[PDB]
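> Here you go, one structure.
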Amino acid sequence: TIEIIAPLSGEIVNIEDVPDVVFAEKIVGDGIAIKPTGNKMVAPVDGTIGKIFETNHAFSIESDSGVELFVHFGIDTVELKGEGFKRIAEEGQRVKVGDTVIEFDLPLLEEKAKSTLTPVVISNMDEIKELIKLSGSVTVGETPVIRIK
Amino acid sequence: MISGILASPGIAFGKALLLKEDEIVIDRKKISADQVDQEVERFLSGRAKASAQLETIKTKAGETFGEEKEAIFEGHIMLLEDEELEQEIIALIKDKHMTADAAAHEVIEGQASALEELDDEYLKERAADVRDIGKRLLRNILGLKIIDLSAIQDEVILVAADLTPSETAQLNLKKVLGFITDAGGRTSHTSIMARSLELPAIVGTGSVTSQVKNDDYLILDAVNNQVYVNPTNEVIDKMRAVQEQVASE
Ligand SMILES: O=[P-]([O-])[O-]
């Protein structure tokens, strides 16, 4: 059993309730969304960072346990061209749970972003036995959000 | 004196590739009842190709760029196989006795047309991706020749009026020394790709493709925002001395 730790603080939301058909229809993988309340995005697992968007608002990480995740802050946030985000980590970086990847400006994004809803999805769906979605409020790098087998 | 918006600063030297596309011809002639069954089969037979060819492009995006670009094709493919399109495309042909290329165009154009009515630049771009799916479908039914940007055996610069997300996936990054286009400016993920890829490129040229022929030798300054077409050796030597200053800087 693999526990995915919350990459940001907030409230868990259904991925189906995200205002984006590609995520809502899980074309991109399956998982949950988080209505953010903090200021930073950390590694939800021990693994290696894969790709950081040039707008520094989303990233990919592979856990050591072999799970591929994809954390994308907000909806249509690329349109802000990097405003409100600061890449803290580097592509290829090895990380442990809780390591800071990116910091963001919530209030700014709350004002400028179409939505701050943040999908956390598994992009490896075909390699996993089960995905158990959790519920509630989470605390960055502490509270588990998904359990996988 | 040609100037664009310059999306990525840098310099490059190479041949120019020109993407030429013939205009798609639509038949306004109405079909007869006996032709209703045949036109549906042509659509299914033509749709049968794009089904397998679109899937091939998806696999290239996953290995080439990653899962971030692989799933975008699944949405386009999944939308194309939407059961609403099958019934709506067939109903017009069966009900209005229209042609598959003319009837199918109305269905994809009809939805994209509704999206344009939206007063948002973000929703309008997605309508561009949906429009592209129907645009190629017409070529797939007719069976028009496709250049395919993957058939590049020599390093060249990529010049086009505008590139659709579908081309960016099946695009050879190592054989393309840069990207030049006269699109709007930000464009979908394209102009954005030059930024993230960190390669020299222009997107607001305005009319460079009409001045360039394929196999033309061009030098991209991406620093003075100028393009040199067939420059003498003395001009290159002068440009090389300036490049050395930039390296020192
Ligand atoms: O996937 P994206 O909107 O940066």
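Header entry for method reads solution NMR.
Cβ atoms are placed via backbone N, Cα and C, with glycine included.
Here the residue is the original one, while Swiss-Prot reports the published mutagenesis B:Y122 to F with the comment Is not detected in polar clusters. Is completely diffused throughout the cytoplasm. Does not affect function in sugar uptake or interaction with TmaR. Quoted from Swiss-Prot, the note attached to the mutagenesis of B:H189 to A states: Very strong decrease of the affinity and catalytic efficiency for PEP. Inactive; when associated with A-502. Positions annotated as active site, tele-phosphohistidine intermediate by Swiss-Prot, on the basis of experimental evidence: B:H189.
What does the local environment look like for each feature on the list?
B:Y122 (mutagenesis position) counts 12 other C-beta atoms within 10 Å of its own C-beta, drawing on all protein chains shown. DSSP assigns B:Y122 (mutagenesis position) to a helix in the three-state reduction.
Counted within 10 Å of its Cβ, the other Cβ atoms near B:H189 (mutagenesis position) come to 20, all protein chains included.
A helical conformation is recorded for B:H189 (mutagenesis position) in the three-state DSSP classification.
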> How big is the gap, in Å, between the Cα of B:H189 (mutagenesis position) and that of B:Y122 (mutagenesis position), rounded to a whole number?
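With distance taken Cα to Cα, B:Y122 (mutagenesis position) is 12 Å from B:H189 (mutagenesis position).
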